[PDB]
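*Asks:* Before I ask anything, here is the structure I am working with.
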Amino acid sequence: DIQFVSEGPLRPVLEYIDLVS
Amino acid sequence: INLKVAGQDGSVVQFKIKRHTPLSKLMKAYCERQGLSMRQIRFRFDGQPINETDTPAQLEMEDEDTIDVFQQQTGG
Amino acid sequence: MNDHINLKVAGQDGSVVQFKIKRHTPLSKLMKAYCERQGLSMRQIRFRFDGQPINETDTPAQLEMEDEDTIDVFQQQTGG
Amino acid sequence: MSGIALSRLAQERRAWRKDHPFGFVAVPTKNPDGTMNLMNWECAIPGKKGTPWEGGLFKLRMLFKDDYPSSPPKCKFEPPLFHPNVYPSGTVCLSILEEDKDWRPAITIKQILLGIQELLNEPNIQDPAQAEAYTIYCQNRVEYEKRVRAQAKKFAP
Amino acid sequence: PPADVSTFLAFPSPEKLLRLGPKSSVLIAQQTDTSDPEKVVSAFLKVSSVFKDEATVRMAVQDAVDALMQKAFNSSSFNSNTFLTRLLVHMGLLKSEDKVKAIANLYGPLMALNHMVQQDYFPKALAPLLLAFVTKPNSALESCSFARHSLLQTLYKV
């Protein structure tokens, strides 16, 4: 039996950094 | 166990499957989802071509390992 | 339009870090910020966009970068 | 009506900039008047880690026809690569790059470059495209190893 | 450009080759452009196509081959690798980007090759390539057993 779990990015954005300042 | 299917479109599909159920089922499932066929695509684990009759057991697969998808080809 | 855009840095290990930056800010700011994040030093790595090295004074505008462009970062060390 | 080809190529380019395989390069060229020429891409393929090609970055040109994506592009290494399945002209001979074989409109530029990368260390010796690489491969693997390693070193970034 | 020569190259036969006279070697060589390997190959296959074991025809074909090839190899610009590559293409032993139709009868070209590689003017660097593709499995070659194995024996000599 098969069951779907999840589908996401292979290389997700790990962190966001703001250089606008 | 859980097994990840790394595609060539930047996405990964994760499936849960028994330790002794052939990956033939996982294959036609992934294809069924991305609207792909199996003649056009091939699968590999840690670099080795996967046979449809293999289960996670004999290939010593563990929880959250990755299957890699590739477009069938040959030079000439 | 926006003063700023989003740029991503991808490493060999698949890691991705995303930066919000002004179109005319020298990219040295982004590279230093990435180094701080990963705890590395500037001389340890190189940044490339469209296969070309990024200089510290290069701005996103000068390199004609666009929103969501990805920069590839490479470590320079080698074993012997 | 070839504007179908240009619409798809701009779409390929768009996706490539946001998400492309690490170490790879694929940049449209520019006409004399500074505008983009989506019909001629300058590309580079990194050798796969764990192979004699490792560390090399191999320049390749991707030429598209007006009937693209019905037809595949022509892929030529510049300079021509020492490799069994690369014609003396530099043209890569791969099934996915042949309209009558394994090519199909859905194949992305990313897949093309990934395919050629796969070919590098997995040549088809039974159907060679050049004589030099075939001969050395079959008569002297030591020499073949040397040539590949040397070639990769010559084309390191 | 003598007509009897052009007539021979258009429709080769051992008879026409002989009837050209004792200058057939020099004549054929001059009528062919020895700067374009594609044409040197075509000339080589045309000449070698009328090969026969019989001594008179044999010498006429070998003398022509020698004349044709010495004029070509002595040209410092002539690319010997393009010649050999394209020769293998026309002989159907190697794929071609432009999809060339392979000749049918390889006995003559093989016997001619056998003679050529024994000559000093032949670039020794090409021999390993000939050996590889003459050795490589091919149905047309399997039908030319005696000629094939003879060429191979010659390529292994010393």
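We count from 1, first residue shown onward.
This entry, so its header tells us, was determined using X-ray crystallography, 2.4 Å.
Each Cβ is built from the backbone N, Cα and C atoms, and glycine gets one as well.
Features from Swiss-Prot:
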| type | residues | note |
| --- | --- | --- |
| MUTAGEN | C:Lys20 to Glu (Swiss-Prot position 33) | Significantly impairs sumoylation of MTA1 |
| MUTAGEN | C:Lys22 to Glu (Swiss-Prot position 35) | Significantly impairs sumoylation of MTA1 |
| MUTAGEN | C:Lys29 to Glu (Swiss-Prot position 42) | Significantly impairs sumoylation of MTA1 |
*Asks:* Just counting, how many other CB atoms are there within 10 A of the CB of C:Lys20 (mutagenesis position)?
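*Replies:* By my count, 16.
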*Asks:* Count the Cβ atoms, other than its own, that fall within 10 Å of the Cβ of C:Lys29 (mutagenesis position), considering every protein chain shown.
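*Replies:* Total other Cβ atoms inside 10 Å, all chains included: 16.
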*Asks:* Sorted by position, what residues of the same chain at least six away from C:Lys22 (mutagenesis position) have a C-beta under 8 A from it?
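*Replies:* Expected: C:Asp3, C:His4, C:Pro60.
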*Asks:* State the Cα to Cα distance, in Å, between C:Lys20 (mutagenesis position) and C:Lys29 (mutagenesis position), rounded to an integer.
*Replies:* 11
